[PDB]
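Scroll down for the structure; my scribbles are underneath it.
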Amino acid sequence: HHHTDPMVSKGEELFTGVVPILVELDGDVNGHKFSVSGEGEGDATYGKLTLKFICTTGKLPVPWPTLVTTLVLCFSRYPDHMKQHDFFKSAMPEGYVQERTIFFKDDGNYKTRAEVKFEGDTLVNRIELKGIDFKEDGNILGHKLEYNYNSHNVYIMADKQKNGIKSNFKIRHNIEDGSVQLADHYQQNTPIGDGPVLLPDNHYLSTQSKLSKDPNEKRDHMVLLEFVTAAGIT
């Protein structure tokens, strides 16, 4: 609402209230083609997301928790003293590309590319996902993961050469038998536009996610509440 840096003001202004979100994913995992649509709202003031996702092609062929990181970090809450480090909002409204490779230990990998940008007043995240080399009897295609999600801190670093950011981090998915399925993420983000962006000092994001079901919904779906806060600069 009041920042002495006009570049920060420009990005904050687009995220000042509740912003509607649309998520589209087209996926192919070991030749099972599927699509997911999601709708909800983001409130960057509190770092809060609320989304509901539907598999529009029938039953989702992989477990919903494996898609949480893939299915909008511009809604992170950056403390006032860290707002000059917020790459994600500084790239708006033209947006950014978010690319990942996700390696599931002892199993296959996801390769994702997403464009995150405004269409009018709506923040859209449009994703293509390709998954290969998964085991039919593994934890992913065998749906052995529990329907829950662990809190996680992720380290963000600038990539000055690409005018973007980079991160590598591990997600632990609980398996029904009490064990864990590791998912190693590599991520890079680059701006879509050619204007300047804020390139951050090293810092981390703290995330927490809660998964639930809509008791009146017959389609395969996931309801997601996420909180993300930046930290690590004193």
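Heads up, residue numbers simply count up from 1 along the chain you see.
The header says X-ray crystallography, 1.6 Å.
From the backbone N, Cα and C atoms, a Cβ is placed for every residue, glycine too.
Annotated features in Swiss-Prot:
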| type | residues | note |
| --- | --- | --- |
| MUTAGEN | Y149 to C (Swiss-Prot position 145) | In mut1.9; shifts fluorescence lifetime from 3.03 to 2.74 ns |
| MUTAGEN | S151 to P (Swiss-Prot position 147) | Increases fluorescence at warmer temperatures such as 37 degrees Celsius |
| MUTAGEN | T207 to H, W or F (Swiss-Prot position 203) | Results in significantly red-shifted excitation and emission maxima |
| MUTAGEN | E226 to G (Swiss-Prot position 222) | Suppresses the 399 nm excitation peak, leaving only the longer wavelength peak at 475 nm |
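Neighbour counts of Cβ atoms within 10 Å were compared for the mutagenesis positions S151, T207, and the top value is held by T207.
Rounded to a whole value, the Cα-Cα separation of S151 (mutagenesis position) and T207 (mutagenesis position) is 6 Å.
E226 (mutagenesis position) and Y149 (mutagenesis position) are 10 Å apart (CA-CA, integer value).
Using a 10 Å radius centred on the Cβ of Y149 (mutagenesis position) and all shown protein chains, the other Cβ atoms total 22.
Cα of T207 (mutagenesis position) to Cα of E226 (mutagenesis position): a span of 7 Å.
Sequence-distant neighbours of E226 (mutagenesis position) (same chain, six or more apart, CB under 8 Å from its CB) are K48, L49, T50, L51, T207, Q208, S209, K210, listed in sequence order.
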